[PDB]
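Asks: First the structure, which I've put down as structure tokens, then a few questions once you've had a look.
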Amino acid sequence: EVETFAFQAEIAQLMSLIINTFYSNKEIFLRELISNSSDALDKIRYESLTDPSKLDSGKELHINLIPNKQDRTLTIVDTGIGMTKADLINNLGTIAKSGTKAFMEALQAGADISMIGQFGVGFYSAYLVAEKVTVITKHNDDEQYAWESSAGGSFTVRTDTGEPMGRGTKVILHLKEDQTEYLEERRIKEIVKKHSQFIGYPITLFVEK
Ligand SMILES: Cc1nc(-c2ccc(CO)cc2)no1
């Protein structure tokens, strides 16, 4: 059972802007996704201080970066708080509407796409480099879900039958054909060092072959 949803017009407009605007500094997508992972890890860590059983689904708090040249995917995995179905379908979009409006206003005033994270909609910078994004997520209070969108105004949500994750979120970037540099170890290392040097969780860059 796959459910198909329409983005709100404002988020669809944001996604088109990210896909269509000429902007060479695409590497900032990784900083934004790592920042989102760090925030999700902060949240489960804080909740565990008053309810340690929230870590029964996994004590380790970390971020993994997994390139796969055969699939042409870059996956950003965290063991953070995860997202519920309501987050995926309703709550994220509610927060994203006001963040998008503020970001658009800033852009017309002279800001650039790299400041997207200051408006809470940094996730959508994934579409600087990805033609499709798949998000697999598991929150302690809900089932494991797969969200997916190739933009074009719609996204899907289904219950995920793949490998159970325990708790957290995997963002799978199906890279555009001309963006395969973000599968190269030295390039990912360079970007993490430049933009994500002080993240308070271990970031493991997996190696291929
Ligand atoms: C869809 C969608 N997924 C996310 C998202 C994914 C991953 C994280 C970090 O775990 C945070 C937010 N935002 O919109």
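Chain A uses Swiss-Prot numbers throughout; the residues present, in order, are 16-224.
Method of determination (from the header): X-ray crystallography, 1.6 Å.
Using N, Cα and C of the backbone, Cβ positions are placed for all residues, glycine too.
Here the residue is the original one, while Swiss-Prot reports the published mutagenesis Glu47 to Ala with the comment Strong ATP-binding. Strong interaction with HSF1, HIF1A, ERBB2, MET, KEAP1 and RHOBTB2. No effect on interaction with TSC1. In Swiss-Prot, the entry for mutagenesis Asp93 to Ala states: Impaired ATP-binding. Strong interaction with HIF1A, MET, KEAP1 and RHOBTB2. Loss of interaction with HSF1 and ERBB2. Los of interaction with TSC1. The structure shown retains the original residue. For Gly97 to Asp, Swiss-Prot lists a mutagenesis experiment annotated as follows: Abolishes ATPase activity.
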Asks: Taking every protein chain shown into account, which of the mutagenesis positions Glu47, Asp93 has the largest tally of Cβ atoms within 10 Å of its Cβ?
Replies: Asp93
Asks: With an 8 Å cut-off on Cβ-Cβ distance and a minimum sequence separation of at least 6, pull the same-chain contacts of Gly97 (mutagenesis position), or say none.
Replies: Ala55, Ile59, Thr152, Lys153, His154, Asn155, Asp157, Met180, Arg182, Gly183, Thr184
Asks: Fill in the CA-CA distance, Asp93 (mutagenesis position) to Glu47 (mutagenesis position), as an integer in Å.
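Replies: Spelling it out, the Cα of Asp93 (mutagenesis position) and the Cα of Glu47 (mutagenesis position) are 13 Å apart.
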Asks: Using a Cβ cut-off of under 6 Å to any atom of ligand 1, determine which of the mutagenesis positions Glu47, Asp93, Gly97 qualify.
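Replies: List returned for ligand 1: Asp93.
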